[PDB]
Each structure stands twice: as C-alpha cells, then as structure tokens.
Amino acid sequence: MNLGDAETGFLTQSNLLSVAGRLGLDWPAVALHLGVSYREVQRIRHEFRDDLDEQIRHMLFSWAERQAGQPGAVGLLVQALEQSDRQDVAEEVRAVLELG
Amino acid sequence: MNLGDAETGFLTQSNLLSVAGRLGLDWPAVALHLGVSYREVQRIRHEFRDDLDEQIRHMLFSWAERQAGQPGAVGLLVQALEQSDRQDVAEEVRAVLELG
Amino acid sequence: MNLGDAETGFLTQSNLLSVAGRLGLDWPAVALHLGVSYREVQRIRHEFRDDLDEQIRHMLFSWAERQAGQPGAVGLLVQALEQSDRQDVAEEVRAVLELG
Amino acid sequence: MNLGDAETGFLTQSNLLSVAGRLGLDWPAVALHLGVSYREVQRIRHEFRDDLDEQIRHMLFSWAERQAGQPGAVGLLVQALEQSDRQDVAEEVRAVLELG
Amino acid sequence: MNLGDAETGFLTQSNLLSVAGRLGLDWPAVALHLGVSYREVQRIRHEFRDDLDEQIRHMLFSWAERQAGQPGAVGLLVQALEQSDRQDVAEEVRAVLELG
Amino acid sequence: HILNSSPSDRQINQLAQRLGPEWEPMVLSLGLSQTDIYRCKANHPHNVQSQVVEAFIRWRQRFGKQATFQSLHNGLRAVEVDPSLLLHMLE
Amino acid sequence: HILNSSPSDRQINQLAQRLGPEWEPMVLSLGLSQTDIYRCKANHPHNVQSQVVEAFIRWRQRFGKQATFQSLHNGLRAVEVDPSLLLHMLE
Amino acid sequence: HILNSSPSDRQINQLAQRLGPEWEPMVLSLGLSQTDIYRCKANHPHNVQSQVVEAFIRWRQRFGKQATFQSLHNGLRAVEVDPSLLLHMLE
Amino acid sequence: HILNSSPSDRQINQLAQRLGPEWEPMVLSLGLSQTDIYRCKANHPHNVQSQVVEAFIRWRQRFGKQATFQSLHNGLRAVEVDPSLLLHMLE
Amino acid sequence: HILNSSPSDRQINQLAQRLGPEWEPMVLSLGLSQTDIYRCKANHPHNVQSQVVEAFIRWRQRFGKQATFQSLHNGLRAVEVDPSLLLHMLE
Amino acid sequence: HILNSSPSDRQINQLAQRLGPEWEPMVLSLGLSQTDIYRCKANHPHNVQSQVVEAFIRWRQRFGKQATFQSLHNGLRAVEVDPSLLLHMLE
Amino acid sequence: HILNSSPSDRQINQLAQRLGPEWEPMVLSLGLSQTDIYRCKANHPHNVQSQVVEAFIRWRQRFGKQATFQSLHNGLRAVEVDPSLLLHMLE
C-alpha cells in the first residue's frame, strides 16, 4: 500500500500484489524471514485454508500494514526474498523500485 | 449505477450485479487492484463473513459510488478484472459496453 | 423433500439425506453435472469450509428446492451420479425409487 | 417438555435439554430426519447463526411443540438419532425411558 | 486473575493470554487433556471458525471460569500442556507462575 | 469390566496421539467407512491429530455402547499394532 | 450366494493389506485405467495401503452391482495370485 | 464451429475425470504457470479431481475468448495424448 | 556460550532449507518418532520445506529449554553432516 | 483378423506380466528409445510391473499405426520370446 | 533385561544407517513377507534411510513384547552382519 | 539474443520432456545441489516430469536473470547432450 520512501522508491498495491502472485508454497519462508512467527504462519494457513492466494496475500499486505511507517520496508522484503531463495523475485522488486 | 459517462459507456446495477455474481473468492484481487484498501477488503469480508455474495456486492458498489462522476472509471473495472486474471468477466463488460 | 411424480417415484429427505451421506470429496463433480456453476460449488465449499457434511447436504437440498416441480428432477440426479462416475449411488437411488 | 404419552415414554424439558446439548454440528441431520425441511433448518441457523446451543435447543423444542399429543413421537426422535449416526444419543433416551 | 491459590501463585489475564498466544492448531489437544468436552471443543471451534485466536482464548478463559474456586488448576494447565507436547509453554508458565 | 466400557473425550484424545498412519485402517476395521474418513481429513485439512480425534468420536457415536475399549483393542491388532497402547495410556 | 455381492470397506481394507505390488495390475484388469491409479497415488503420496483401498473403492463405485467378489476372484487369478485370499479375509 | 467456443463448468469437470499424470504438463502449454498449479494442488489437498478443474477454470478465466476447444485439442496433442478425448466427452 | 539457547522460528526455517534427506534420520536422533514425522508429511503433502520446519518446531516444543543448538549440533553429527551449517547460518 | 488391431488397458497389462526381465531390451526394437524406458523406471521406482505397462501406453499415444498387434511379432521374438504369447493371451 | 526389550525409534534409526543391500534378507528373517517389503520400499521411494527404519517399525508393531533386542540379533548372525553392531550403538 | 533471457514455464516443461535421467547431472552443473534434487523428488514422488520441471524452476528462481537460455545451452553440453534441443523447443 504505502511502502518505501521517495529516495528508494515506492511499492504500489499492484506491485505487492504481483509479488504475492509469484510466490507459491514457499510463502512460509518469505514470511518467516520477514520475521513473522511460525505460530502466525500457521494461523494464516488456517483463516484461509481453502484459498492459497489469500494466505499469500494476507501475509504480505498485513506485514505491509505493519511496516506501513518504517523506512527499510522495501529493503527488508528484498532481503527476505533473497534468503527465501527467490533472487528470482528479489530482482523484480529491486527493478520496479528503480525510480527515485 | 451512474457508473459510466455518455462517451465510454454506462453500467446499470444490473450490469454491476452481472459482475458481482460472476466473481468468486478472487474478489480481493479485483478489490486491491481497484485501489481498494486492504483494511477495507478486510473490513468488508468480516462485516459479512457468513455471506460471501454480500461481500462481492458491498465492495463493488461502495467503489462504484466513490467514482461518482469520473472519466473512464469503467475502464478501471475492466483493467482490474484483467490483472485479476479474469479476462473472463473483462470481455463480458466490453461486450455489454457495446451499446454505442 | 418433494422430488418426482408418482409415475417415476418420489424421494424423501431420508432418501436424499443418504445420497448425501454416500458422497465424499467428489460432491463437486456431481453438482456440476447437476447444473450447478463452479462459481456456486465454490460459494458453498466456502460457507461451510469446516464441515464437509453440511457442504454436501446444503448442495443437494438447495438443488432439491430449485427442482420443486419439473419433470424428471429425480431422473436427472441419477444421471448426474452416473455421469459423476458413481454407478454406485446411481443404482441405489433407482432402487428406492421402486413404487409407481 | 411434554413429549410422549403416559405409556410410549416420557421426556421432560430436562431430558429434551439433555439431548439438545448432546447434539452439535450434525443437528441439521437429526432435524432433517425428524421431518423439518431444509428451509427451516436454514432459518433457525440464520436466526442464531453464531449461538449453536440455541439453534439446537430451539429446533428440538419447536418440533417438541408440534408433536403435542401424537403417540409415536418419542420413538420418532430415537429413529432419527439412529439415522444420524448417533446411536450414541439414541441410547441415552432408551434408558431415560425405562423409568416409566 | 482468579486462577491459582495464595501459596503457589496466581496467573494474570496477560499470563494466560500469553499461553493462548503460544498455542495454535494444537489447542484442542490441550483443551481435551484439560478435560473439556469434545462437544465444547466442537462448539467453540464453530462459534469462532474464522478467528483462531478467539477459539484458543475463549477455551482457555472459560476453563479458568469453571476452575475458579478449585485447589490446583494451574497444575492441571501445566500438566495438560505437558501432555499435549508443549513442555514449550508449560515451562513458560512455571516461570511466571512460580513466584510463591 | 473397563473393557466393555466406552473411552472418554480425554482418552480418545490421548489414544489418537499415539496412532500413526495406520489409523485409517484401524477406524476402517472398527466400523467407519472410506466415506467417513474423508469427512475427517477434509474437516481438519492440515492437522492429523484432530482428524484421528474426530474419527474416534464418529466411531464411539455410531456404535454407542458397542464401542468398548475391548473392541478398541481388537482394532489395534487387526492393523498390526501392539494393543498394549491401551495400558500404557491408562496409568 | 455371497460371491455375487460387493465387498464392504472393512473388507477391501483387509484385501489391500494383504496385497503386495501386484495390485497395480489386478485393478487394471478389473476395469480402472493407469490414470485412475495415478489419481490414487496422487491422493495418498505417503501411504501405499490407502492408495490400494481407494483404488478398489473407485472400482466398486464405478461398476457398482457388478463389482462382485466373483469379479475379484478372476482378478486374483488373472494376476497369478492364490484366490485363498478371498476365502481367507472371509473369516 | 464448437471448435471456437469455451468448455463449460460441466464440460471441464468431464475432461478432468479422464486426464491423468499429464494434466500438469498440459495446463502449462495452455498458458498456466507452475505457480497456478501449486495453488490448485494446495487448494484441494486430498482429491485430484477438484485440482484439475480449478486448473482449467483458471485457464478459461485467464484467456476468456481464446480458451477454445481448439486450444485444448493442441494441448492434448502437445502433451502426447490422443486428441480424441475431446470427441468422447462431446456426445 | 549460545549453544544453550533454542533456535528461533526464523532460524529453524534457515536450518531446514539446508537439510536434504538426512532430516528424517536427524529428527529421530533428536527425539521425535516415526509418528511425528508421518504427521509432518501428513500436514504438508506437497512441499517438503514445510514438513521439515514443522518437524523442528515439533522438536523445539517437546523439549522446551533443552531443544538447543548444542542438541542440534550433536544431532547433525549423528546423521553425518558438517556442524558448519550451524556456525555459518549464524552470520 | 486381429493381427492388425492394437491391444488395451487389460491387454497391455497381460503382456507386461509374462515378459521376463527383458522388458527393457524388448522395447528397444518396438519403437521405444532411452528417454522412454528410463521415464517409466522413474515414475515407478519399485514394482517392475507397471514400468512395462506404461511403455506400451506409449504405443498408443505416440505410435498407433505400425504398432498394434502385428508389430508385436517382430518385437517379442526380437528378444527371445516366441510370438505365440499373442494367441494364449487373446482367450 | 537388555536382550528382552525392544529398541526405540532412535536406535532403529541407527541400525538402518550403517547397513548394506542385505537388510531385506535380514528383515524377512523376523516376520516380514514380500507385502511388508514392497511397502516400506513403496512409502519411501527416495531416501532409502526411512525404508529400512520402517521395516523395523513394521517389526516392533507386529511383535510388541516378543520383539526383543535379541530378535534384532537373530538375523544379524543369519546374514553375515557381526552380532556386535548392537553394542556399538549402545556404548 | 533470446539467449539472454530466462525460459518460461512452458519452455521449461518442453525441455523437461526431451530430457532423460541426465537431467540431475545437468541441473547440478547448473547450480542446484543434491539437496534441491531430493526435495524435487520428494515433492512429486510419483510423476518424474514434475520433478524435472521443479528442479529447473528452482534453478531459475535461484539465479534470476542469470538463468538464461545460454546457461541451458551450456548446461546441455555439460552433460553431453546436443544443444539443438533448445532450438527445436523454441520454434
């Protein structure tokens, strides 16, 4: 929603929405590395047990809400995606982000 | 509703309903893509949790209103449904948008 | 609770109630050949995500309403069940159906 | 309440509660086998959607009322619990009875 | 919070609240060891199908409600967590609790 | 005497824990059907523990008094397991 | 008398139990397709026992009335197996 | 003729029934990604039937008009499978 | 120094990423049973990563204060793997 | 005249049984290469039965023409297996 | 009471780590047929580690009290495996 | 030129079809490790296609922009395969 600052660049909902799209069953990793508790990854798998798309979505956008204020936001995501073994996705984000 | 200007085309509640009913659980996709806040998708969902169909409608009409006047606000609906992987409903809105 | 004429035979609730107990995770398959939309199979899977049973009862009984009159309402169901690779329950239904 | 005659068997508000509480998410079945239509199960569920206890108790007493004097009422509850895989309960009743 | 006794110590709303926060899908395991009716677990799991936290919290505090008077419920809780394979939390509870 | 008795909410819960992938076969030879087991895996998608738990409730309910620790004992052997579980869980 | 009735689940269970790797052919010879098998394997990745149990249910449900003990027997033979099985589980 | 239309909720369900191990490689050459598939699989753990349908519902909802039987025909071919399958579920 | 503190959620995730087949043997020499592992594979059919991580959360929970890196180390060795992972994954 | 007519799901499973350990060298003259047999040993590591059974399935999704029942004579005996097994399986 | 008690899930996880392709002849020498062999081998196609470990879990569940640590020595002698590998995993 | 862009999932899948057992060595010399291989194998125990497709996916996912058609090319020679596959899977 409101990710990043003017200097680094911003992340639109459409963008974040695109990340959620490129994530699969490895969502829990990106979430753990993003520092979400395991207890919570589980809790989300429950609240949306029949819909993967929503869990991947709710995880992101909720962490997004959390970090709504923070600066290093977009930085933490990229790092987490790197560590979750998705250089793949880390580079798209770094790219779109390219504008500040 | 009054969604649509003489130029582009209009959209009757009947046309809106045609949409709301063709949408599934991917509603939040369409929502977030229309700029709909995630706390709103969150709120709407809960405030009608037991009735999926009331959600898809409250979200789509609440938004159709905010677009009181506005230009190609119909193009927005179409582009959203499009990046929400639903060319499905997108084309049906193009087809109905075939009044003149 | 009101399916079929006397020529064909009827189907009580105890009847359809069982046709339901005889179905498992293939319920969707049935309701699809029955005429239910994937959109609606989904609307149901969701409304009772924590109760497979009520999912199926609700599926069948809600299709039993919309069938209140019509010709071979019961004939169709048997047809779906067969079409849903369940000659299994296609036959019991025809069985109990013996009286006309 | 006043279910059954001075012979068939007796079931007081007490006993009726004993059963009410012993049921759960499968009540719609017991109700469905007892005669109640899916439309009323539906209605009772929506008139108390969140409070389960009440749904059960209200459904059981609503029927209790209707089977006023009627002879084969007690035996009908029992034949209904059996058909809802609750021999469990069906025996709680068979015993409460053999005391009158 | 009235859960405990003058000699051993008492637990505070937040203390239990922590316990609740550390439990997950396993909660039923605990609740049953805590001696809760499967029907009650069943009920709660229904009254709050969407909110996992609310299930865990309601279960826990209702249990506290009942054990209010009683001699050693903090023991039962510590033992139940231990038998649910959550030495994890059992210890966390002994730590705070153990003051007296 | 406790053999011709029915297990409690607590005890089903405990027993369920010990069971591995042979629960499906145990509940099958105990009376439940393939149609019932699915209802269990579905209701608790990713929590085998509560699956196995509902399964024995389903059972204890379907058969009432007929569902005794004894018949529970036979189920254990019939699926190639040491029926001593019943005693090491009843101490 | 009994050879013209379909096997219960409690049975198909015991049948699958005692079947080794030959079950694969036995069911292709009973009417299912290689496909039906993948679906069974797909649905129970970890736990062969079940793969078989499901494999047989599909069979019974697909053919219903005709999925009879008689039909299984020929299956047993057709895949070089001692029919003693049926006569065994039936005890 | 029908060659340029779109399979319906019922027609898909049909196609799904008869497809096996290659339902995955098929939907890939149709326009789906490996990520779509994991969603199907995940959204329908137990039960492959349900998975393969979501797989096709997606593919039709993504390419709307362009989701013709023609597309399916090529796919089937592409994934080495008798293209007549479409003929059999169209009678 | 730190070999006495339990690994964090995030930490368990990183460890898991670096384990291949030896995880199963590993968690055994750590304190879980075939049952626990089966229940892990159970809860996460598709996707191993999630299986392994649970197995570990499983472990760390059953042994509270004792489920520590030290223990982790000893296990890693018991399964023939360089305890380097630990040190490196800690930078 | 059945010399010019391919087999089926129950036919291919009968020819696959009897064929000894030469189900790899036999298909090396019928039309299957190396990315075909090692694509069957893989899908099914164990059960050397369904590996042979998935090979002839490739005799009706990639072949069909010069691969029916007539190309079963120059193939069986092209690996020390007299083609008389074609008549005793068609009974 | 050392050679009269059965091992735990940790121990079997060792008697399986250090062994060759001759464990199967050794696991049949205890009470397992070809139905339990084509099963522990089927429920773990890749990661032969747990294949061997289940052979024993299939062994200690069918014998229980009579599945002593002496029984795991009854086969070692009958397969060329020096009967002293049971004391090096307990020293 | 196209050589400097990663292949799509359809492309990968097509390659996963024309590859035999050498895929493992290939994805290794490409950057994956014996671990990623096992997980791929463990995520799709039945169905080899899926394994290969996931490996390569994992490969693209790890190297991002560097997992190019050039690499696939090199990767092929690495394991002694004629690079024209890439051509006849691009036409």
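Note that chain F is numbered according to Swiss-Prot, with residues 109-199 shown in order.
Method on record in the header is X-ray crystallography, 3.2 Å.
In case you wondered, yes, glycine gets a Cβ from its N, Cα and C as well.
According to Swiss-Prot, the feature domain 'Death' maps to F:116-188, an assignment based on sequence analysis.
Reduced to three states, the DSSP call for F:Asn121 (mutagenesis position) is helix. In sequence order, F:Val161 make up the list of same-chain residues 6 or more apart from F:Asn121 (mutagenesis position) whose Cβ falls under 8 Å from its Cβ. Record note (Swiss-Prot) on the mutagenesis of F:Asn121 to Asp: Loss of interaction with PIDD1.
DSSP assigns F:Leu136 (mutagenesis position) to a helix. Record note (Swiss-Prot) on the mutagenesis of F:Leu136 to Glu: Partial loss of interaction with PIDD1.
There are 21 other CB atoms within 10 A of the CB of F:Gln142 (mutagenesis position), with all protein chains counted. According to Swiss-Prot, the mutagenesis experiment F:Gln142 to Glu carries the following note: Partial loss of interaction with PIDD1.
Quoted from Swiss-Prot, the note on mutagenesis experiment F:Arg147 to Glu is: Loss of interaction with PIDD1. Loss of PIDDosome assembly. Loss of CASP2 activation. When Cβ atoms from all protein chains are considered, those within 10 Å of F:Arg147 (mutagenesis position) total 22, not counting its own. Secondary structure from DSSP puts F:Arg147 (mutagenesis position) in a helix.
F:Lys149 (mutagenesis position) counts 24 other C-beta atoms within 10 Å of its own C-beta, drawing on all protein chains shown. Per Swiss-Prot, mutagenesis F:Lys149 to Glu is noted as: Loss of interaction with PIDD1.
For F:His154 to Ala, Swiss-Prot lists a mutagenesis experiment annotated as follows: Partial loss of interaction with PIDD1. Over all protein chains present, the Cβ of F:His154 (mutagenesis position) has 19 other Cβ atoms lying within 10 Å. DSSP assigns F:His154 (mutagenesis position) to coil in the three-state reduction, outside any helix or strand.
Here the residue is the original one, but Swiss-Prot notes a mutagenesis experiment at this spot, F:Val156 to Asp: Loss of interaction with PIDD1. Loss of PIDDosome assembly. Loss of CASP2 activation. The Cβ neighbour count for F:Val156 (mutagenesis position), using a 10 Å radius over every protein chain in view, is 23.
With a cut-off of 8 Å between CB atoms and residues at least 6 apart in sequence, the same chain places nothing near F:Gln169 (mutagenesis position). According to Swiss-Prot, the mutagenesis experiment F:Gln169 to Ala carries this note: Partial loss of interaction with PIDD1. Decreased PIDDosome assembly. Decreased CASP2 activation.
For F:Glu188 (mutagenesis position), the same-chain residues lying six or more positions away in sequence with a CB closer than 8 A to its CB are F:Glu130. According to Swiss-Prot, the mutagenesis experiment F:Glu188 to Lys carries this note: No effect on interaction with PIDD1.
Quoted from Swiss-Prot, the note on the mutagenesis of F:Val189 to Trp or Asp is: No effect on interaction with PIDD1. Sequence-distant contacts of F:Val189 (mutagenesis position), defined by Cβ-Cβ distance under 8 angstroms and a gap of at least six in the same chain, are F:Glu130, F:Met134.
Note on proximity: of the mutagenesis positions F:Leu136, F:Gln142, F:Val156, the one nearest F:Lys149 (mutagenesis position) is F:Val156, by Cα distance. For the pair F:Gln142 (mutagenesis position) and F:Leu136 (mutagenesis position), the Cα-Cα distance reads 7 Å. The two recorded residues F:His154 (mutagenesis position) and F:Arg147 (mutagenesis position) have their Cα atoms spaced 13 Å from each other. Filtering of the mutagenesis positions F:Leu136, F:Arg147, F:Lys149, F:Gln169, F:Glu188, F:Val189 by Cβ separation from chain H (threshold: under 8 Å) yields F:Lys149, ordered along the sequence.
Taking 8 Å as the upper bound (exclusive) on CB-CB distance to chain D, the mutagenesis positions F:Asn121, F:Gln142, F:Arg147, F:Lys149, F:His154 give none. In this structure the alpha carbons, written CA, of F:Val156 (mutagenesis position) and F:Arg147 (mutagenesis position) are 12 Å apart.
Candidate mutagenesis positions F:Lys149, F:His154, F:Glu188 yield F:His154 as lying near chain A, with Cβ-Cβ distance under 8 angstroms. Cα-Cα distance from F:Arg147 (mutagenesis position) to F:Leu136 (mutagenesis position): 13 Å (rounded to the nearest whole number). In sequence order, F:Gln142, F:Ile145 are the residues near F:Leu136 (mutagenesis position), counting only same-chain partners six or more apart with C-beta under 8 A. Proximity to chain E (Cβ-Cβ distance under 8 Å) holds for none of the mutagenesis positions F:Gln142, F:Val156, F:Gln169, F:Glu188, F:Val189. Mapped onto three states, the DSSP output places F:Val189 (mutagenesis position) in coil.
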